[PDB]
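Novice: My questions all concern the structure below.
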Amino acid sequence: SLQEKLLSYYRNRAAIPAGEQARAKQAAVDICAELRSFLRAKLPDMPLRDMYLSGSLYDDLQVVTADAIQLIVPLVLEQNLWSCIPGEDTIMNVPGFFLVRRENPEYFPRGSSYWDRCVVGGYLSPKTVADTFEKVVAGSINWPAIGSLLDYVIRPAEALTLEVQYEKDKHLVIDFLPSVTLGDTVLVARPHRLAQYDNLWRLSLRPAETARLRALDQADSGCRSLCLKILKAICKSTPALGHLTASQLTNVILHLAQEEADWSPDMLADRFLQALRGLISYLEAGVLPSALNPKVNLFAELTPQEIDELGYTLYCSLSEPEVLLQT
Amino acid sequence: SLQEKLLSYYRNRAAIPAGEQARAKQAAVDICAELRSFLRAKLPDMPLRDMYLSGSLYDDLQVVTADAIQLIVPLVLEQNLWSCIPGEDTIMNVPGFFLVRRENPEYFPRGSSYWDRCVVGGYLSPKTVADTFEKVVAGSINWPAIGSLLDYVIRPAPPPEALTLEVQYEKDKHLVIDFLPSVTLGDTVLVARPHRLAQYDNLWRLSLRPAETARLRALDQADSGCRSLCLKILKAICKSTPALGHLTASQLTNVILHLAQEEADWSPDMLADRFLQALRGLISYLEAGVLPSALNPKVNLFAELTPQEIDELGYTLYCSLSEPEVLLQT
């Protein structure tokens, strides 16, 4: 039965071994601690809060292997010197992306904020911030030595990413993610795929999506997360489905969760099939709205050939969904 | 025999029982972790880094009972807008302290920096920074909620203040956590720990304890020496003797550091001799009225004591030479 194949596939393929998960998290934590001592000693005058770990691995949503985690690099912006402008209120009209504008330049001249050194054309550039960060922070750390202290080999790559070998044949990729918060709005420097939109900060969706997902299950107590992890593992293991993202898949689950309230254990097979059908529907329309930010098309960064290959692969699977479940 | 009396005194009076030490420190660690998680998502415009633990209890040098630890609150002062002026170069004329000045107040007007709200007369007031921290940071924290979460009873001190936390980590064991706002300019680390006298209340304190403690531990680590043991015994005597209460962990640490500069042999059998030298040394510093910081010789660690308090301590120590049973009770 499909139900059995899904249950066993989660344990056999999607679930990360406990030892591997613990060692990957410990390595992330040790490295996070090292940046903290580094910032304290070397950058006392840069308005940046401490870096901290974030992501699927931490949220127990990572699958197959523990291979990635984010280190958020939280810039401090003066609330009276900066504002954010929603991409849909601009002429570029890019929902889910924001400009960060330098305010009051007549009264507060350049130098009134540390981050003025990353302003281009009156906007805090996410590209220059990212560059600034690597040159001032990332390139200033003796990774080989720190790697020697712990028993990891650490290798800077994708220049804002670290490869950390925490086991034989197991590596964790840590990416540094510059971030700003203005009022209630959290923005990250994760560039749009299109370089013409490269002064645009990305609205941070993942923490709220993960929160809502955890909330939905914690009261059920349902198999949404279980279904999501199976989907993530499938896409990660199937080269033609690799373009789908953890966030896209979470949103497919979130939209399905608004149309179906029963996620009891035995419903996993049906929901799984519904998730496949929802994905096809979104792919054909070329539109997958963010469940929490309806203006935002999460498929807006996929290319025609990608949407086509994705659509085709799922179609070919409809009659025999179990073929996606290779383990 | 002095050797035996000292080892006995350490075991029976100075040493904190392992369970008490472990639970007290773990409580401070738990609280620190929870504040870190809670505060990271708050106060997005405040240049505030993660709070971190500091002090004797954290460095395994606290004696008699686990009763206190510091939470350092590291604040970021921007490049270019701030400078520090050594206290000896101010009219205050006091080493070991600094004024922090807001640079270029006109070209980069008031309001350019988060900390401009804490500036008084063009200087960053450590008292005003402490105030902002209490109102804005501490005041955003739900203490009953954190305590309920970790199964601790955490009670904030009422104003005034300063805001310290009374932590019952198990019925009935207590620890006090004090918050220490801190800024760093270049390689000068300053803390908001006010001079004893109000006319000097505009001055930040030069942080000395971490480097002192690191040197002591490095020395003992290299030769398995008894410098820390001798320090802990001295600390317990001073803590257990009311007339000696004005002596601080730091003052005593520097007595041991100065002695370590004069004596290389701190093998276990030398404890008694080193203890006597430390004691005679302490008396000599009191007599000169000056105990220089081993790491910053310009700084007189007795500068906040009155001449009368200094005389009284010297006198007390002299009288104790003939009363060893009182000095070593219990």
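Since chain B takes its numbers from Swiss-Prot, the residues it shows come out as 134-463.
Just so you know, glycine gets a Cβ as well, placed from its N, Cα and C.
Dumping what Swiss-Prot says about this protein:
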| type | residues | note |
| --- | --- | --- |
| MUTAGEN | B:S189 to A | Abolishes ADP binding |
| MUTAGEN | B:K368 to A | Mildly reduces affinity for ADP |
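Show me how these features fit into the structure around them.
Specialist: There are 22 other CB atoms within 10 A of the CB of B:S189 (mutagenesis position), with all protein chains counted.
In the three-state DSSP scheme, B:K368 (mutagenesis position) falls into the helix class.
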Novice: Measure from the Cβ of B:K368 (mutagenesis position) and count the other Cβ atoms within 10 Å, all protein chains considered.
Specialist: 22
Novice: How long is the line from the C-alpha of B:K368 (mutagenesis position) to the C-alpha of B:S189 (mutagenesis position), rounded to the nearest angstrom?
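Specialist: Per the Cα atoms, B:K368 (mutagenesis position) and B:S189 (mutagenesis position) stand 11 Å apart.
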